[PDB]
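J.: Attaching a single structure in structure tokens format; questions to follow.
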Amino acid sequence: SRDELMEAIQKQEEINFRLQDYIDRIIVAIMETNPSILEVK
Amino acid sequence: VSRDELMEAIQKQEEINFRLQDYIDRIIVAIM
Amino acid sequence: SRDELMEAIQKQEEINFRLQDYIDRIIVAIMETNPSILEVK
Amino acid sequence: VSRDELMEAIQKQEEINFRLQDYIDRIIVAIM
Amino acid sequence: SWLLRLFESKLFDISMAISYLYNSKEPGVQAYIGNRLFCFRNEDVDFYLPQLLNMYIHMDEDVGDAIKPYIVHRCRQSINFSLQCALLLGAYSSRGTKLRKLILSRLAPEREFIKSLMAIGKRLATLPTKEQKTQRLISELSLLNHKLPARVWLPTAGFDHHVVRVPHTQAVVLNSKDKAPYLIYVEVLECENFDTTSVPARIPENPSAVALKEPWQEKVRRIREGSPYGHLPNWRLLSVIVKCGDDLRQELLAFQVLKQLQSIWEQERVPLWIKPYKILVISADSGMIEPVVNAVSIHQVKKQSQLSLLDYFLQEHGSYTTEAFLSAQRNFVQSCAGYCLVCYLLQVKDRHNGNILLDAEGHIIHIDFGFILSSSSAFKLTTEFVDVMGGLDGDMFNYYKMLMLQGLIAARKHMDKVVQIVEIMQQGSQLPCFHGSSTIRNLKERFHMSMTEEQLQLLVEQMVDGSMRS
Amino acid sequence: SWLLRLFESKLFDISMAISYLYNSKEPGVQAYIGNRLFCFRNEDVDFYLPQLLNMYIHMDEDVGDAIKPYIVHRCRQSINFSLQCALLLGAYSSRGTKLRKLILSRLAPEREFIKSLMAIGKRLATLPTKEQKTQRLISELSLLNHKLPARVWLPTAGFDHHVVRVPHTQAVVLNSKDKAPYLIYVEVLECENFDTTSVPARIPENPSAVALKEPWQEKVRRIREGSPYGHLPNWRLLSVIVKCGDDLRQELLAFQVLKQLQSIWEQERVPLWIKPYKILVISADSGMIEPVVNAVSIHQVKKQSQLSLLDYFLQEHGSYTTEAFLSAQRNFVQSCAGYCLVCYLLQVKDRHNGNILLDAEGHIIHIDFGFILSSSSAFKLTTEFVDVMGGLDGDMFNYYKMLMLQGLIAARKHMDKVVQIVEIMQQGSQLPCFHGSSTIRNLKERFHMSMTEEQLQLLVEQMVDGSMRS
Amino acid sequence: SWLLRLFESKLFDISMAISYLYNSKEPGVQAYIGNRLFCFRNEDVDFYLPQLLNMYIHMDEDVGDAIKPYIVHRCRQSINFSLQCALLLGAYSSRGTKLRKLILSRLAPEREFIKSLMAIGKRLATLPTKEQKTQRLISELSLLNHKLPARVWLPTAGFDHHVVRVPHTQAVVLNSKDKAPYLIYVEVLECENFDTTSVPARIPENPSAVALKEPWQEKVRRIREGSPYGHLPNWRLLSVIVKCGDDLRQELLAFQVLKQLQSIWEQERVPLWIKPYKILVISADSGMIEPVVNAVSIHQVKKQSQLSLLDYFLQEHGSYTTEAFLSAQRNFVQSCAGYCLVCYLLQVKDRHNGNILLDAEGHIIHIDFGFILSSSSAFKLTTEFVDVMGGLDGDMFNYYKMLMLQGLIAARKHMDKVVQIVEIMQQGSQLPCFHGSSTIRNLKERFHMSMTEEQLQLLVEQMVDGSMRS
Amino acid sequence: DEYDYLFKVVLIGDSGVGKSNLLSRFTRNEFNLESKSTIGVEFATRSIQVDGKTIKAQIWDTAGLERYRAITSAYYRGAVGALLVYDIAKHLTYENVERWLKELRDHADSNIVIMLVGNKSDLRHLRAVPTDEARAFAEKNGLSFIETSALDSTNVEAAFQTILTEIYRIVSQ
Ligand SMILES: Nc1nc2c(ncn2[C@@H]2O[C@H](COP(=O)(O)OP(=O)(O)OP(O)(O)=S)[C@@H](O)[C@H]2O)c(=O)[nH]1
Ligand SMILES: CC(=O)/N=c1/[nH]c(C)c(-c2ccc(Cl)c(S(=O)(=O)NCCO)c2)s1
Ligand SMILES: CC(=O)/N=c1/[nH]c(C)c(-c2ccc(Cl)c(S(=O)(=O)NCCO)c2)s1
Ligand SMILES: CC(=O)/N=c1/[nH]c(C)c(-c2ccc(Cl)c(S(=O)(=O)NCCO)c2)s1
């Protein structure tokens, strides 16, 4: 049913956007305490 | 495009399908 | 799985588009033989 | 829009999600 | 024809028009409403200009194209209207650009007047103290009188007018911050219609210069008496805060919500009290605010008085057996209940006594609407506030709760009008208050549309008891 | 850098370029290939112009914008190129419009020359017989010489040239139909480069007029000898069918496919024979075809001769012990195998002797490519054809099957190049041949990529035996 | 009836069956093929058991239910078959569970035999050195002879048989790692059919015990001569590596691919050489491998010899003018070309001399297929290898490139069969080799289906030159 | 071992101009057509010598996408240099360089070294910004200027080496 499909899709992107924000909030804390961690070797 | 616009595109396509099925059933009943 | 969901949706619209064409092919035959049938009363 | 454009929209959204999950797992492993 | 029946009925108001414009995907409806906009009163439509313009920018071309001709029509009959369109179009895009340039295709006096005001504010960043800033401001403002009077006005004014003079000595800067806002007073001559009149003639000028803490009407007297133009019956005094580096779009959104709730509470008959203060968005970076006069922050009221809030009430109005006091108490209680409801419904955060003003009659007024809705402390009822209300067993305190319930009951009945305002603004918005995916869903839940009154009573109690814990 | 390695290798050809342009969603790739188009030979890219332009029209702006600058570059250095672009852009849209007008921003002589040719054909609709039509055509064509020579040419020509003269008495109309096509012969003077030369000078003119069935070289003689310009070494004769009311886009697609299969069969070393005939699309309604000369329909070969096909072979080439015959038989067999494969692969329908031509050397040529692919009888091998091959136990017939297998084996190895052509054209196409949802899927299955040779042998047998049942 | 025509033709093989089973969404097709499985030879279907079972587990119930009855049918006529089913079903799920239990509903001797072998390996973790481990292994293995002979077998064996005896003194542990694998030799008596025969009788037993580096046939002699059962013609010797804590599913997938490429190269006539080594998956954690005998790692060949690779060739086969050497060189060249292709196509990583074996005849064999496909160094051609080939200007080296091209040309013609194997395994797989979204797409690109031979020649050169840079 | 200096440098510009590949080119000599959106910030490092001193550069690849522009500005803090990049073949990207410099006179040291970079010089035929117009604008706004191709590697080392050198003699006294 399309209403259920749409709801599944809306829910998946809500989660993704939340998760990106959760991550950026974690990353900013590292950036302001120990950025050495973030080195690309 | 946004998911709201995608959902709206799909809802519109279904509305047409359901209309078209009814249009057809109304033709078929007359033939019957 | 999203690939399976996408495949399910593509299959459902293929059927709908086929069915619409099946119907238009029936309708055209009526239109060219006995259009009186199609009167709006 | 055409089915080719719909498929292309969905494939692009998935590619981004999978990339983002990997980007995140690569950050998490470092923290670990 | 049942829908068209509705649209041709008296029911049809600007709100309903906008709702269907926003929700219907039928192009014939969109076009039909685009046409019927012309049929409404200008004043009523004016209030929703940001919505219309937001929709134009961020929605289907169909939707834009239905709205445009009306806007063009308004723009042709009022340059004030044109200005706000141009300002808003620019501010709400960072589609829009092509039309802005077409409206701006004259207005140079006003645009340059505003650019200069903006420019002034940006310079003050290099002066680290309030006093130094104020001195540069005062000097630099005096130079603008050199260009007055002209084809220039303050869009934040209740009426049509021409600006004649700036009493620069009276202007003041508000804080020591990097992009500090500054308050000014402006002299104007009222019109019946701006577009077809005057630009009055310069009067070259010649105590009124000294600035001190005094009431608004005593300050009008002093400035008027010193002014070349002060003798005229045509003459009036305005005021604006100029924010050169602060975004005001959240602030504008809040204004509309406050104004709607105000009308809702007037229409139902709940005597809650709040004060929407006018906003003018100038860019995504900059704008102006019409301040409330005869009002100062709770925090500084306690630092200059050295008193407790109640003791200040008693000093400034009289003993609690006097009229002046009982009336002020009532205004306190009615303004508190109002603002509580607003804080809860909008999830207003960053609440402290720097953000709450007290006026001459005892109304409070909340002000800094950064941090609302989805944006990442809440409204508080300190015992100092409860004391001014006469305490927990007070009649007036019981009545405070009574008002809260009544105003909530009222809100629920007109929920759509409120939600509409926010929901349309969210469209192509990148603003912190819409950071969530569930901003509108959370907002609707907060009306508790399923509840019976008894349930709401309990919610009010929970809310109040929550406001006291800290 | 592994992908960029590929793109910088010799492997990189126009095909691969187009493939990745079509498939990659990476804008950096699209742009990189957009830049590398400049690096290719004009001739090679020319062949794919319809694909590029189709993509431009119906695909992402990104994709269009990567292609454009190259096209602009080509358009600037050849007005022929410009013309085809303009014609195709218009034909493949009923985005495109803005660029067409920019290319057309001169070409008036050619555009009006073509408009007149088109206009002529449309008038013939009122004349119900072939003969009446031909008479009006002949008269009306003579009037066009009054405008020659000019800055005008036939895009269907192998070379650069100027058109000088139309031998109107030689032109003929092909059927009695409502929007009948008509064939004309045209005189030209060859160039080394068109863009920078001449427009040669008029020569006012003065048996050569009489028209009858004769070979091509005998007809060149007659027209040349009668012509003012015929003496020159610079002089050449061309021919085109003008279709005023028929869509040619399917026909164009078929051409490309034929041309590709031809190259595939040359590159592998299978001596199958086919004849792609040039197509010029002028509108969605109209276009031109370069006809094969010294060739006439099987059906009319049997109505004017009154003979059996073989008997005609024997009359026109000699006894089956002569060289001329054995060579013609071979051309028959090689052209049959070729066209069978094409008919099967493209699912060519509406196959009858009105649609199959026979040339002077014994090759057959199929022609009416309406009804292909998904569009809603098939290729047939009548015993009259099998007779010309020497019968079921003939060596040459066994060899026919041998060729079919070999040519299929070859096709499978280059499948991508074929599919690419069709798949890109399908994009924003409303053409009957793409009516299905599974046009491309069905096409791929028909290559039978899983099969071993022994399996293909069996498929060929089934195919042949199928072709004989009726 | 055109599809059903195909399915009823000789064309129809297990591959095609599985393809359509996997791709058609038509339930009538699925069922028709489910029925036609019965019609195939057991041997041919056996090879694809993992695919079928994977599909059963991870696909539509429709698909599972079409496959099941055939599987049940096989399971009833062979307990070996039942076993592999039970093992695979369990391994490919961490739907499956209900059927596994139904097949296991007898097999206890085998399951306990395997559980004990597994249990042994896990205990060795506490012994930090190879030598200590081997000593405990040898002792603990001796105890298992106390339960032989029984209804037990090694699924990795080419034939039906009963296990009779374990020459424990000959078993050895391979490394000092935490979950070390260990190699054992096993004695068996061949059957014509297992399901209906024997369990032969115990022979209680009584130099053959000493273990040293010697060829396989010299080791068969020693063990046979010491063995109670060694006199019988019925007697044969097997070997397996037991991996108690390592996943083998990637390893199983690789096996199938190798086996397919091998058949492809046999079918076309390219004498490349590779060695698929049998895999038995027991859990997602554990399994067994049939090792190649008379073969040792390149790395240790250089550490025990102290020689250069070539010098070792010359010592062990003779001077390069001898037969033995020229034959070994050829096997080297043919096994290298093979394995290069495999490494490229599968993107095999972690390539070093610990992962490359050298056999007694000069073939190399690559082994550790962790790190393949999408999983996150490549195949290398060191100058030491090039030396054994006789150098860059050598005939045999030119021929190495010739073979690479030929084997690639061959692969391209049978691409579907290879891709099918991988594509179906990817289904509900969480394996590191499928970490990407574009595993299959990348795989297809690596066949370069668009290329002409000349293009492939260049790709081979690039590949080779890439292999030498490091 | 030991450096004499540690210079913090940021890469900024519109999304898609090639920042991540300039960086991948410069730090490990690698490039790719397929591209992975830069999420927030990425970190990479390399050492050079100028005027006899070993200078370690710390490069912060910021991401042109606006989604992340609240948290990129956190990194503008105390960066000594900024490579402001645009795509030679996309005119719009040159147009937005004005908003990208205001972005530094709000969230970064007002005395920072800036080099303007026109990237994708390999795309000769699609050029939408002439070398002359850009270099004119460059010094009208007191910026150093160069054109690069991360793809073919033209000027990539040079670009860095210029701005690091330029920086190394602003710092003194
Ligand atoms: N031709 C060419 N292409 C380039 C060059 N630099 C980058 N590209 C291409 O541009 C595309 C985008 O580059 P990318 O590395 O994402 O830049 P970016 O600025 O980091 O983009 P983002 O991280 O803010 S999403 C890629 O396909 C890349 O291959 C160059 O110098 N020449
Ligand atoms: C005396 C006095 O404070 N008059 C005012 N009236 C109003 C509406 C004032 C106001 C309202 C909102 C805001 Cl946002 C500001 S403000 O200048 O920008 N203060 C920032 C943090 O306080 C000032 S200030
Ligand atoms: C003598 C002669 O027939 N020369 C021709 N050469 C070619 C390529 C011819 C041709 C090819 C295709 C088509 Cl589509 C046509 S046509 O004029 O349009 N015939 C329509 C049905 O036959 C004519 S006709
Ligand atoms: C003497 C000898 O090495 N015989 C072997 N034959 C085979 C196929 C061997 C093999 C093949 C694959 C693997 Cl994966 C192993 S292994 O025991 O598990 N080695 C792990 C890293 O080497 C061993 S080992």
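Swiss-Prot numbering applies to chain A: residues 716-756, in that order.
How was it done? The header gives X-ray crystallography, 6.0 Å.
Every residue gets a Cβ built from N, Cα and C, even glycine.
Quoted from Swiss-Prot, the note on mutagenesis experiment A:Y737 to S is: Abolishes Rab11-binding. One mutagenesis experiment named in Swiss-Prot is A:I738 to E, and its note says Abolishes Rab11-binding. Capable of binding to DYNC1LI1. Impaired trafficking towards the pericentrosomal endosomal recycling compartment (ERC). Here the residue is the original one, but Swiss-Prot notes a mutagenesis experiment at this spot, A:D739 to A: Abolishes Rab11-binding. The mutagenesis experiment A:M746 to S is recorded by Swiss-Prot, whose note states: Abolishes Rab11-binding.
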J.: So how many other Cβ atoms are close to A:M746 (mutagenesis position), meaning within 10 Å of its Cβ?
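T.: There are 19 such Cβ atoms around A:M746 (mutagenesis position).
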J.: In sequence order, which residues at least six apart in the same chain have a CB under 8 Å from the CB of A:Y737 (mutagenesis position)?
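T.: In sequence order there is nothing to list, since no residue at least 6 apart has its Cβ under 8 Å from A:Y737 (mutagenesis position).
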J.: Please check the mutagenesis positions A:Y737, A:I738, A:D739, A:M746 against ligand 2 and give me the ones with CB under 6 A, sequence order.
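T.: Among A:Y737, A:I738, A:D739, A:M746, near ligand 2: none.
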J.: Rounded to a whole angstrom, what is the C-alpha distance between A:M746 (mutagenesis position) and A:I738 (mutagenesis position)?
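T.: Each residue's Cα considered, A:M746 (mutagenesis position) and A:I738 (mutagenesis position) end up 12 Å apart.
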J.: Around A:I738 (mutagenesis position), how many other CB atoms lie within 10 A of its CB?
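T.: I count 17 other Cβ atoms within 10 Å of it.
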J.: Determine the Cβ neighbour count for A:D739 (mutagenesis position): the number of other Cβ atoms within 10 Å of its Cβ.
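T.: The answer is 18 other Cβ atoms.
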